[PDB]
Amino acid sequence: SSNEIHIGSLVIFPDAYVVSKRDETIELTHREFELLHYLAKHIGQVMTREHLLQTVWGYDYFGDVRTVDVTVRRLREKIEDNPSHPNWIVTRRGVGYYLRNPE
């Protein structure tokens, strides 16, 4: 099942392919949603760009790993109040990324 995930005031509706923060809907690209949605399925788990790449982009996709960085930047600009210190999408320096479990 997959009706909707809540993370703080951030809501994910996998079925409708929709996201809202504080109730405001946020327009995301297909890719952006895919990534955010995947991190929301594994809340609080750190994952490498290498892993996220094949997982969200596909095992057949061998483009550069910075695409995950580019996509995480865009999600931050679109979702974070202040991207300088993300509240949801966090960087585990030298390892990868993860969606933060609000305590």
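Numbering of chain A is taken from Swiss-Prot, so the residues present carry the numbers 131-233, in order.
Looks like X-ray crystallography, 2.4 Å, at least that's what the header says.
Every residue gets a Cβ built from N, Cα and C, even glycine.
Spatially close to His215 (mutagenesis position) yet at least six residues away along the chain is no residue at all, judged by Cβ distances under 8 angstroms. Taken residue by residue with DSSP, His215 (mutagenesis position) is part of neither helix nor strand, so it is coil. Here the residue is the original one, but Swiss-Prot notes a mutagenesis experiment at this spot, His215 to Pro: In JH17041; thermosensitive; decrease in dimerization and DNA-binding.
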